Amino acid sequence: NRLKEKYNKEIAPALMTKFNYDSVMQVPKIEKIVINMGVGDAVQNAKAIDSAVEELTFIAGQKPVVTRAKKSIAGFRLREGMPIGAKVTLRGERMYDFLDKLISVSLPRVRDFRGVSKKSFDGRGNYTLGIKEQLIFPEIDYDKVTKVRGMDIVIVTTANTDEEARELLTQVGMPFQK
Amino acid sequence: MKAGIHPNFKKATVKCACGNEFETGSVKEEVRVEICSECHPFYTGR
Amino acid sequence: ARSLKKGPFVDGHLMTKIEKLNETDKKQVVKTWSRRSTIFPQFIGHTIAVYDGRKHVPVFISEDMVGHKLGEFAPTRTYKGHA
Amino acid sequence: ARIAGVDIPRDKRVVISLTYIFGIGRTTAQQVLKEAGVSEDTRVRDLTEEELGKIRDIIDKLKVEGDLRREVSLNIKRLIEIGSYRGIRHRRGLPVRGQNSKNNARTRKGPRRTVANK
RNA sequence: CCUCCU
RNA sequence: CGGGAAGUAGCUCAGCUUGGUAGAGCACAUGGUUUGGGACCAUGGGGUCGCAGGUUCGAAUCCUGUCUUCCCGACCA
RNA sequence: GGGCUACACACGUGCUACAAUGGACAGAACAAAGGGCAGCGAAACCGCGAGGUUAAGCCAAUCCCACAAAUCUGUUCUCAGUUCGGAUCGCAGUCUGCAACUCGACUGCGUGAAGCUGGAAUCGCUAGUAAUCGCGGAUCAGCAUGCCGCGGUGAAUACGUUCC
RNA sequence: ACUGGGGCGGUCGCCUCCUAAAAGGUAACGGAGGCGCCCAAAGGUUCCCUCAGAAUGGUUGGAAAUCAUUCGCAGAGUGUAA
Ligand SMILES: [K+]
Ligand SMILES: [K+]
Ligand SMILES: [Mg+2]
Ligand SMILES: [Mg+2]
Ligand SMILES: [Mg+2]
Ligand SMILES: [Mg+2]
Ligand SMILES: [Mg+2]
Ligand SMILES: [Mg+2]
Ligand SMILES: [Mg+2]
Ligand SMILES: [Mg+2]
Ligand SMILES: [Mg+2]
Ligand SMILES: [Mg+2]
Ligand SMILES: [Zn+2]
């Protein structure tokens, strides 16, 4: 799609010049996008997962895997092996198709949107942004949603540093806070 | 992509009422948005 | 809200003192009883010591304080909870 | 239909449905629709894309939702920062407009927490 | 059931 | 000295044996009733389970130590 | 100058509600009793409005305050914490006043809380009464859900005297 | 029955550690704990794999749920005592 073509033709040659790499193989790319929904109210409500899956299914376009509890935790009333979340890993076209829709369409629909933060890099050039409403995604219908619930969206990149990752994401339409 | 388990995913075409047009991949056949990157003010600048 | 036709109110005595300091770059504590006087733009930076009822409370003026009456920064009652 | 980042009620009339936007009441909803030239009796579900477009453009001029909520927040924040009497009433959760507090300040105070009488 | 003292 | 048993709201007691929920009576508080009390009626709130350590995802509950208070025993010479 | 306007809380008296015998909007109506001289102030014009400017008439069965409102008839809403409710708060005003921070009323725009008819208990009323709807006045520059008056619409029930 | 006299208290079979003197064995009413099962997979085999914890970022979401990266002889796990 347009963003993959934009990456190869425009962004990657620019980053080569920008950072003055020896090889084109050094140019940072987006590896994968992991979308996570933590669903701790699955402890209480059994159908919370079934719903949360269905939302994430349409948003991403792949069937999510249902994550389970690594430990029992008393504070949360969590037992080991309980379904308490759902992730989906996006690579290739399904990744760029998603990331295009995120930037082009969904992040505009965020209520009172004033850019995504410049702080939210991990220190090694991976970006994570927290969505609050699943209503922003155009596949999600307003009427069908009952329980409102957000998600984490990890953008993993081959950038070693934040400034290299920042550049790549800025070169994509991603609206960083001015 | 192991067959059966996933939803149907195909050409889409998103359309800003504001005028912008482009074709992503999605579940819906005709996506119609009332806002996008080119219309929204953070992106444009006001 | 005082009428616009009347314009913002201030006691002559207070205003004259602050204007007298504004003649130069002088800054002194203007102790006063005029809680009803509006804080005019040209008060900014002064330390007007407003009478609360029993003492002169020192009030350093800011830009945000313009519009408000001097009494708004010198609360009259003393309350710090029951029990 | 979503307007100003708010999915308004579809089954209700537009004068009413527009008031579900924060920053719009009956008079503002009247005065937009007048300016758009949409009938007040029409349902939101039975609007055209022409009509919605014209409504959206009008409401985009008006300060609504977070734009408004931020303004209100800073106004109240200013009063606290300067240490105005009203600011002190805001933080302490008491009447700000001279309403007497010996009785009946329950909206500000919240529900009662009874204490032993003498 | 009870109803302080002068 | 040896062996038991308790220790949970202001007071008296359940819950412990089966790990996941802190209860009950009186008292306390507010209202009502009465000229006013009492009684009665209505409506509430109150510990974190002696202390420490352990096992457990999780301890009033299971394990250990300690403290306090009781009870029983200390015989043949 | 401040306080009598404080606010963990408890009680008394009220006002407004919780909606469809209703809300909103529009069109027809039908009162009484009062007040007015530096006072009442029409009409006209301007302002979304509170109001402003200007000014007729009237020391009043003459003029002004003054607009009755419930109601009736349409239209819309269709049982929703809502087109119910209107607290609270932000912003912008108006008026009086030397001056509305503490501490005025009113207006516009925005906000849109509790509340789905109230436990034990408890109050008023026997008829133009109760209930409900407006209107006026004293005090008063300004400030009334209070008080004192005024009319509109207009019930139910009383077997009976045992008990309180 | 044992018993630093007997009674009374405690114990009695099995497993693990220390005492135990670097093979094995080794006593005391010496020091510490377990067992009288459990699992139809928690067994067999083939194939694939790597754990605790921390830091940093991230909706709800906290000290701690799930996600991502980095560091990480193991600081985990191995039904259960060692
Ligand atoms: K001996
Ligand atoms: K197997
Ligand atoms: Mg008052
Ligand atoms: Mg008084
Ligand atoms: Mg209303
Ligand atoms: Mg009578
Ligand atoms: Mg008056
Ligand atoms: Mg023997
Ligand atoms: Mg012996
Ligand atoms: Mg024996
Ligand atoms: Mg040896
Ligand atoms: Mg050996
Ligand atoms: Zn656009």
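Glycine too: its Cβ is placed from the backbone N, Cα and C atoms.
Look at Swiss-Prot and you will find B:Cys16, B:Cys18, B:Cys36, B:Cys39 tagged as Zn(2+) binding site. Quoted from Swiss-Prot for the published mutagenesis B:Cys36 to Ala: The protein does not accumulate and cells grow very slowly. Listed in Swiss-Prot is the mutagenesis experiment B:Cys39 to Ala, annotated as follows: The protein does not accumulate and cells grow very slowly.
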In this structure, the one of the mutagenesis positions B:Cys36, B:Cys39 whose CB has the fewest other CB atoms within 10 Å is B:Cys39
Translate the DSSP assignment of B:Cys16 (Zn(2+) binding site) into the three-state scheme.
strand
For B:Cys39 (mutagenesis position), the three-state class that DSSP assigns:
coil
